[PDB]
Amino acid sequence: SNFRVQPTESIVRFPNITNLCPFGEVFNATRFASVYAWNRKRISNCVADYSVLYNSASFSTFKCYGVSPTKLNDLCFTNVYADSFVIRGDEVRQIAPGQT
Amino acid sequence: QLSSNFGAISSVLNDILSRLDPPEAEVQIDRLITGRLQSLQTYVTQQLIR
């Protein structure tokens, strides 16, 4: 067989960042941008909590592409984008990569 | 040869493993598995001839 040294003790390293992102201002925005003029903003230097958003029952659909939603509170990024727009009628499901 | 993609989204295993559910990560792991197995087989055959 083979001989492998197991780790002695597990350590956890994540900073003590404090400030919270203003996610309530975009989810409860007074007026939303149009589809042909969709607003795009950049958020950084803040803690984003996706557990409250995922656990919320006020949403209709929550689909994540490329990354699982349950591991979004542990990973770290460099920047994020918030695209806000309103579309009515059918063709709602077409908002996804690789669609026509 | 360990840094090639072979079609997956990332060439390293820990990034894909710790970022996605295993039900989806199965495909990404399988591509790397088959590529690395082929590389090892080629190496062994060359060594035998030499």
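Chain B uses Swiss-Prot numbers throughout; the residues present, in order, are 965-1014.
The header says electron microscopy, 3.1 Å.
Including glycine, each Cβ sits where the backbone N, Cα and C put it.
For B:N969 (variant position), other Cβ atoms within 10 Å of its Cβ number 13. Swiss-Prot documents B:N969 to K as a naturally occurring variant and attaches the note In strain: Omicron/BA.1, Omicron/BA.2, Omicron/BA.2.12.1, Omicron/BA.2.75, Omicron/BA.4, Omicron/BA.5, Omicron/BQ.1.1, Omicron/XBB.1.5, Omicron/EG.5.1.
Spatially close to B:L981 (variant position) yet at least six residues away along the chain are B:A989, B:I993, judged by Cβ distances under 8 angstroms. Quoted from Swiss-Prot, the note attached to the natural variant B:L981 to F states: In strain: Omicron/BA.1.
When secondary structure is read from DSSP and collapsed to three states, B:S982 (variant position) falls in the coil class. B:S982 to A appears in Swiss-Prot as a known natural variant, with the remark: In strain: Alpha/B.1.1.7.
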Out of the variant positions B:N969, B:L981, B:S982, which are near chain A, with a C-beta less than 8 A away from one of its C-betas? B:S982
Would you count the other C-beta atoms found within 10 angstroms of the C-beta of B:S982 (variant position) for me? 12
